[PDB]
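Student: Submitted below is the structure of interest, expressed as structure tokens.
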Amino acid sequence: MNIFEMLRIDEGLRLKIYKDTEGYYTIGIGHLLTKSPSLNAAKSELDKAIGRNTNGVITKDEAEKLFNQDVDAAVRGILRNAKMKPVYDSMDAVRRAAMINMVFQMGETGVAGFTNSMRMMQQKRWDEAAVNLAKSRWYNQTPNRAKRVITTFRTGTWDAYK
Ligand SMILES: [Cl-]
Ligand SMILES: [Cl-]
């Protein structure tokens, strides 16, 4: 188990444009294309990202290539963030994977509003942090994913994903 396999389970894999859980156009392994309601807008975004006229469809290989860039960006986004970096650096490998999961799904921004949970994380008060993470739109909207990520932080194991 690792970050790749971990996200691949949370996000699934789809080769045509689809709407995510928030109703936004996505493709591949959770690669958000655009927040706009326009499909054309999405298809343009798509062609720009892939580098060709896709017509809303891509190959597995292209999916994977977006996914790689996106995991990388997530990481680096974290390392570049003054509030997150230190939290992340205080943690072990599993728990780091969980934070990158969050950052991947909700962006640097979304994750940055878990200030309180992060402070607990940094203090290593796991069960408390787990409780606090649950009090969130995030948990209320995608509860099963949320629970998985939360178990991961609380336990420091991959149990929720095995
Ligand atoms: Cl891109
Ligand atoms: Cl869910």
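The chain as shown is numbered from 1 upward.
Technique stated in the header: X-ray crystallography, 2.1 Å.
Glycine is no exception: its Cβ is also placed from the backbone N, Cα and C atoms.
Quoted from Swiss-Prot, the note on the mutagenesis of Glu11 to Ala, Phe, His, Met or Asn is: Complete loss of enzymatic activity. Residues annotated as active site, proton donor/acceptor in Swiss-Prot: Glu11, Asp20. Per Swiss-Prot, mutagenesis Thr26 to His is noted as: Facilitates transglycosylation more effectively than hydrolysis; covalently bound substrate. Quoted from Swiss-Prot, the note on mutagenesis experiment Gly30 to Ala is: Almost complete loss of enzymatic activity. The annotation substrate binding site is assigned in Swiss-Prot to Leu32, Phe104, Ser117, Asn132. Quoted from Swiss-Prot for the published mutagenesis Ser117 to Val: 50-fold decrease in enzymatic activity.
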Student: Using Cα-Cα distances with a 10 Å cut-off, which of the recorded positions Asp20, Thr26, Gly30, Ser117 are near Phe104 (substrate binding site)?
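Tutor: Close recorded positions: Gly30.
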Student: Cα within 10 Å of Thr26 (mutagenesis position) is the criterion; apply it to the recorded positions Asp20, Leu32, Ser117, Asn132 and give the hits in sequence order.
Tutor: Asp20, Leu32
Student: Just how many other Cβ atoms lie inside 10 Å of the Cβ on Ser117 (mutagenesis position)?
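Tutor: For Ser117 (mutagenesis position), the count of other Cβ atoms within 10 Å is 24.
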Student: Among the recorded positions listed here (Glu11, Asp20), identify the one with the smallest other-Cβ count within 10 Å.
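Tutor: Fewest other Cβ atoms within 10 Å, among the recorded positions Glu11, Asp20, is found for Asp20.
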Student: Give me the largest Cα to Cα distance among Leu32, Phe104, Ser117, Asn132, the residues the record lists as binding substrate, in Å as a whole number.
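Tutor: Farthest-apart Cα atoms in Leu32, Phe104, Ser117, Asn132 are separated by 27 Å.
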Student: Hey, of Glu11, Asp20, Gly30, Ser117, which of those recorded positions are within 10 Å of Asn132 (substrate binding site), Cα to Cα?
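Tutor: Cα within 10 Å of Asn132 (substrate binding site): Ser117.
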Student: How many Å lie between the Cα of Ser117 (mutagenesis position) and the Cα of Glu11 (mutagenesis position)?
Tutor: 23
